[PDB]
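K.L.:
My questions will all concern the structure given below.
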Amino acid sequence: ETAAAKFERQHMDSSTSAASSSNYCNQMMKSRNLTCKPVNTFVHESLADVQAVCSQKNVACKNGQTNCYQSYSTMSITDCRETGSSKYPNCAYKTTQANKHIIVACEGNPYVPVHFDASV
Amino acid sequence: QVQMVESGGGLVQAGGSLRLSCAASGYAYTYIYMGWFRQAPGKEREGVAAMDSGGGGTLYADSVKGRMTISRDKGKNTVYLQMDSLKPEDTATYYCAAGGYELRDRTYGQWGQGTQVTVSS
Ligand SMILES: [Zn+2]
Ligand SMILES: [Zn+2]
Ligand SMILES: [Zn+2]
Ligand SMILES: [Zn+2]
Ligand SMILES: [Zn+2]
Ligand SMILES: [Zn+2]
């Protein structure tokens, strides 16, 4: 798995415009092999719209590096957060729909996302 | 589209000086890192110098330390390479690059097309 494909497994869902039930994060955190991962975001936009962020607004990454990029547009995202009834073998998540700007770190000679940093 | 504009390459005698200029044209914010890379035939692309948009974060490959100065206009998408005491081993294509981190070229996404620098003997 390249860093780009890890980013797509861990955060992309082009197959929906927005989380489809209060169980979306229970169905997807297990399904993309993240179960617990306390917090995670899926982005409901096409792969090309997410790759286009790597040539938009350059900002600092949380890890101190400086190749992160924040979307000019708000995007549909699902925020997945551990409830208070969730210890790992059975991991329960609160599904929350949001429209937000995203920040990703970008790499490669196809210059593409390899890390989801934040949303704002 | 952002366009990397990039001038100053050419042909000088050993010990001579050149100055490379570069601007990211059409970008409305300020790229945090901009730096310079080079590549001789059949050889790895290697980092030469990088600098952040505040004048800080400066970095140099050891083979050019003492002989090339990078500089930028603070808060702007320009970067310059002043090359002094050039050697035959400095003969290479030199590329402008913007928007990445230090001399980690995989982190850079905007690249200029490169100008020849040749140093005769
Ligand atoms: Zn779209
Ligand atoms: Zn906004
Ligand atoms: Zn959308
Ligand atoms: Zn991630
Ligand atoms: Zn991060
Ligand atoms: Zn390198």
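Quick note: numbers on chain A are straight from Swiss-Prot, i.e. 28-62, 66-150, in order.
In case you wondered, yes, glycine gets a Cβ from its N, Cα and C as well.
Below, the features straight out of Swiss-Prot:
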type: BINDING; residues: A:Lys33, A:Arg36, A:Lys67, A:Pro68, A:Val69, A:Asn70, A:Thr71, A:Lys92, A:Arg111; note: substrate binding site
type: MUTAGEN; residues: A:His38 to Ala; note: Loss of activity
type: ACT_SITE; residues: A:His38; note: active site, proton acceptor
type: MUTAGEN; residues: A:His145 to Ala; note: Loss of activity
type: ACT_SITE; residues: A:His145; note: active site, proton donor
K.L.:
Where the chain breaks for 3 residues between A:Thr62 and A:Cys66, how wide is that break in Å, taking the Cα atoms?
P.N.:
5
K.L.:
Looking at the binding-site residues listed here (A:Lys67, A:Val69, A:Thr71, A:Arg111), whose Cα lies nearest to that of A:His38 (mutagenesis position)?
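P.N.:
For A:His38 (mutagenesis position), the spatially nearest of the binding-site residues is A:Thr71.
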K.L.:
Validating a neighbour-count step here. Other CB atoms within 10 A of the CB of A:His38 (mutagenesis position): how many?
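P.N.:
A 10 Å sphere around the Cβ of A:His38 (mutagenesis position) contains 20 other Cβ atoms.
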K.L.:
Suppose we draw a 10 Å sphere around the Cβ of A:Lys67 (substrate binding site). How many other Cβ atoms does it contain, all chains included?
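P.N.:
15, counting other Cβ atoms within 10 Å of A:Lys67 (substrate binding site).
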K.L.:
Looking at the recorded positions A:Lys33, A:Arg111, A:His145, which sits with the largest number of other Cβ atoms within 10 Å of its Cβ?
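P.N.:
Sorting the candidates by Cβ neighbours within 10 Å, the top entry is A:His145.
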K.L.:
Note down the number of other Cβ atoms within 10 Å of the Cβ of A:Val69 (substrate binding site), including every protein chain shown.
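P.N.:
So the number of other Cβ atoms within 10 Å of A:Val69 (substrate binding site) is 10.
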K.L.:
Where does A:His38 (mutagenesis position) sit by DSSP, helix, strand or coil?
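P.N.:
SS state of A:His38 (mutagenesis position) = helix.
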K.L.:
If one measures from the C-alpha of A:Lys33 (substrate binding site) to the C-alpha of A:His145 (mutagenesis position), what distance in angstrom results, rounded to a whole number?
P.N.:
8
K.L.:
Of all the binding-site residues given, namely A:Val69, A:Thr71, A:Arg111, which is spatially nearest to A:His145 (mutagenesis position) at the Cα level?
P.N.:
A:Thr71
